[PDB]
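These notes are about the structure you will find just below.
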Amino acid sequence: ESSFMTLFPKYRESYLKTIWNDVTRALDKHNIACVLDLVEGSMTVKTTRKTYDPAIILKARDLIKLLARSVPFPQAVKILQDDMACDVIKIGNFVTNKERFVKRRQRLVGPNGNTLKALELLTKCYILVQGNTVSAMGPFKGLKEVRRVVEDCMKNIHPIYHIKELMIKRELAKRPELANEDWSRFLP
Amino acid sequence: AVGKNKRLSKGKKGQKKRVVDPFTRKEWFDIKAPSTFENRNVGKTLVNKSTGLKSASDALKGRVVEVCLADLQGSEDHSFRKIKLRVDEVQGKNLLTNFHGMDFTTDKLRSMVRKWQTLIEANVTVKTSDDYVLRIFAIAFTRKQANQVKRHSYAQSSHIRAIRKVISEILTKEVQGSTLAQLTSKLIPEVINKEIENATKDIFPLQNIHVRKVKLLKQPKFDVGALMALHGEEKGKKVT
Amino acid sequence: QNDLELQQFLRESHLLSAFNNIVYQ
Amino acid sequence: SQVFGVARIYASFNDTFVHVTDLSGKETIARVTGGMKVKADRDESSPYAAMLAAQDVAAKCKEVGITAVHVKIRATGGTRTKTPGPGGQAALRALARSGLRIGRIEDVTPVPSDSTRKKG
Amino acid sequence: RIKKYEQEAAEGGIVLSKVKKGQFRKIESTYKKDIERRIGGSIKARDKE
RNA sequence: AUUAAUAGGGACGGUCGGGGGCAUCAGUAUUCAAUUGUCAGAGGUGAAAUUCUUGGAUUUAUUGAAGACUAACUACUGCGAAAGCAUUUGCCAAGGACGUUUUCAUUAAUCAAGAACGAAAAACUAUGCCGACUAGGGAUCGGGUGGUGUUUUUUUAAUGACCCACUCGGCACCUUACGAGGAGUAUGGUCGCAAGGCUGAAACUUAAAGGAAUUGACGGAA
């Protein structure tokens, strides 16, 4: 019945073969079968005659997609957690000069990854930057926030402005005195 | 926004009463696929009202349905293929359709496309022997040999141009050597792709060769003869 | 980058992650 | 006896559109929105709205006489994200739980060939 | 460990903070296990060299 | 009537390239228009709001049209002097490298003044000694030389892909021989900041009101 596949490369295939008990364990726990074809270089996820969760089989499709895009197994079980979400953001369709593109995604990732990790803390998601793709997984509020932020980041506002926006926003919503105010009296 | 915090716009000011009751004023017809495939019986469709037999003709022959090829052919594998169909004839709670189009599915596309290799596209626009005008999109993939130790097998510019040329040739040649009915039964087993492999075998190694898209452009004038002779004169019960 | 709280949070951004797996104040 | 209808689910990041339809795609057999079933505007995409909208369309489907569903999941796509909604997932859940025979699941979200973005 | 991390990133392409030629990387490994204090930034002898 | 430099130009053979100009065919997505569908919100935000939505909003199906872009393939890169450079098939014209017992005969080079080419909110943690430079290794890209088998095929159509050894030139990467004032403190000076008393209020001890003060105040009997 319901079945999906995804290709991978070989340097991840080593990791796949070394961890492959864990994915089939979690997935037959959710009554999802998974198999692995080496000459095909692909993974396969299918359902059986007992599976009762369409949400979880779409989730398993997301699982092999993320594992093909080379995120480790802690993040894999964090997406197979229910109220989480993967999300892919492309940046390659913004700017003209290649060198400016390089320096701008370096401005994103920041010295010692610090801007990226502060963003990950303040949104409770995980980010990973691959050239023209940026993968992110976590809750939907953090995902919407990081989508706005990275699009303005490959535009030309700075992530430091965004990080100050995030911490001020989270505090101002934490103090349970304001829910009517548009908060632009506080944000610069 | 069913709540009470919502303020007042124009919104829900003046509204007529639900009296029409659409599905007790509607009717249920059945549609029928051609006889070239195996499982002819498929789905159901809603007629708004029998005040128009004009309306039955209008809606139920302007229709375009879309099924999956497992539902159409009884394939034990869910064979990843969507068929568009365009209906023009009804015979007594039993409509007779024709063929409209055929696309692959997006999940199968994102399954096909890889990283360290080359994807090739091609498009042709032909007139069939039964006067249909069709456009066909075909895609192909390079592969590496087993002896290879290089982790990529790209093809150069003369390679990709010759490849697109010869597949365009076999496309137009076969669609003009066959009709639309035999063309549909030719695209059923995907023997045209096996032909493309055993023809472009002398150019470059390939792993996945597929026709992505089939779109209609201009339809001929309808013949009850052709449609019925594809599909394989009625009397009533003397109401007094 | 002249701010005081900002850059301290920025270089502690990996330490709080490492000893956490937010109480950043 | 296996009467087939379809279900277009536009699962956005700000509403959960559930929409059963005839097989051709013109007769809209039922339709409810997250912002038509939840009280405030704040939670117009939550799985609670999904469960409620699902129960409404389920009542309507057993009203009309459809026995099976082809569910087509769709996201906003194109310019914005290619990701479905938690209302989408919980809607598919509660529809299967109210018991529409799970005919065929597929996603078709509008993907751009090349997006209309200002190459500044 | 740092070299295997760098190889996995550059094989499955990630970006990373660009550091000078002296020091090592700075990972969640060294931040949690607290190795900077008992190994250091770099080989100081080769630094003066 | 000397050679033809691991000096320079030139021809030819096969190539190479998201190099260039000109049309051409097409992908979807978006926007609008029109056709039908069921009728109650859609949008955006942290939550809000502007706006659209009984002349049927959003949404599903159908086409239609315009204006931009050609994703996934996409990078350890190719091409261009730089900015720049990604659908198709033609047309035109340039260019690198390979290979040749091919041609001339030193025609080469570093360039100041002059000229051509350069989308023109932009930037915001990045930095490795330098060289007239010795050896190297794994990777790529492009061509040739040879062997070897696969994969191929065979009187018919393009004798292509892969293995390896060799050979030139690129982009990169990796190890190596060698050499040419910031701080803080104090301030009897200088220029500036300047400080407070209930408010009305001052020539009037002067009204209402105002905040401050908030358990009103005054006598007896035990």
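Going by Swiss-Prot, the residues shown for chain A are 38-225, listed in order.
Per the header: electron microscopy, 4.4 Å.
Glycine is treated like the rest: Cβ placed from N, Cα and C.
In the three-state DSSP assignment, the secondary structure recorded for A:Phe45 (mutagenesis position) is coil. The annotation that Swiss-Prot gives for the mutagenesis experiment A:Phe45 to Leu reads: In temperature-sensitive mutant KRR1-18; grows normally at 25 degrees Celsius but fails to grow at 35 degrees Celsius; when associated with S-95 and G-207.
Annotation of the published mutagenesis A:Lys66 to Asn in Swiss-Prot: In temperature-sensitive mutant KRR1-17; grows normally at 25 degrees Celsius but fails to grow at 35 degrees Celsius; when associated with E-20; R-162 and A-261; the original residue is retained in the structure shown. All protein chains considered, the CB of A:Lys66 (mutagenesis position) has 9 other CB atoms within 10 Å.
Counted within 10 Å of its Cβ, the other Cβ atoms near A:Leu95 (mutagenesis position) come to 19, all protein chains included. Looking at Swiss-Prot, the entry for mutagenesis of A:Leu95 to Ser says: In temperature-sensitive mutant KRR1-18; grows normally at 25 degrees Celsius but fails to grow at 35 degrees Celsius; when associated with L-45 and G-207.
The domain 'KH' annotation in Swiss-Prot covers A:122-192.
In Swiss-Prot, a mutagenesis experiment is listed as A:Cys162 to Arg, annotated with the note In temperature-sensitive mutant KRR1-17; grows normally at 25 degrees Celsius but fails to grow at 35 degrees Celsius; when associated with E-20; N-66 and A-261. Under the three-state DSSP scheme, A:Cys162 (mutagenesis position) falls in the coil class.
Packing around A:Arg207 (mutagenesis position) is summarised by its Cβ count: 13 other Cβ atoms lie within 10 angstroms of its Cβ, all protein chains included. Secondary structure at A:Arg207 (mutagenesis position), as computed by DSSP, is helix. According to Swiss-Prot, the mutagenesis experiment A:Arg207 to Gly carries this note: In temperature-sensitive mutant KRR1-18; grows normally at 25 degrees Celsius but fails to grow at 35 degrees Celsius; when associated with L-45 and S-95.
Shown for the domain 'KH' (A:122-192): DSSP residue counts in helix, strand and coil, namely 39 helix, 17 strand, 15 coil. The number of other CB atoms found within 10 A of the CB of A:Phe45 (mutagenesis position), across every protein chain shown, is 22. Cβ neighbour count for A:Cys162 (mutagenesis position) (all protein chains, 10 Å cutoff from its Cβ): 24.
Between the CA atoms of A:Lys66 (mutagenesis position) and A:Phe45 (mutagenesis position) there is a gap of 24 Å, rounded to the nearest whole number. Looking only at Cα atoms, A:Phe45 (mutagenesis position) sits nearest to A:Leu95 among the mutagenesis positions A:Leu95, A:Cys162, A:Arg207. Among the mutagenesis positions A:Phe45, A:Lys66, A:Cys162, A:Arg207, none has a Cβ under 8 Å from a Cβ of chain D. Taking the C-alpha positions, the distance from A:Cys162 (mutagenesis position) to A:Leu95 (mutagenesis position) comes to 20 Å.
When the alpha carbons of A:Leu95 (mutagenesis position) and A:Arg207 (mutagenesis position) are compared, the span between them is 32 angstrom.
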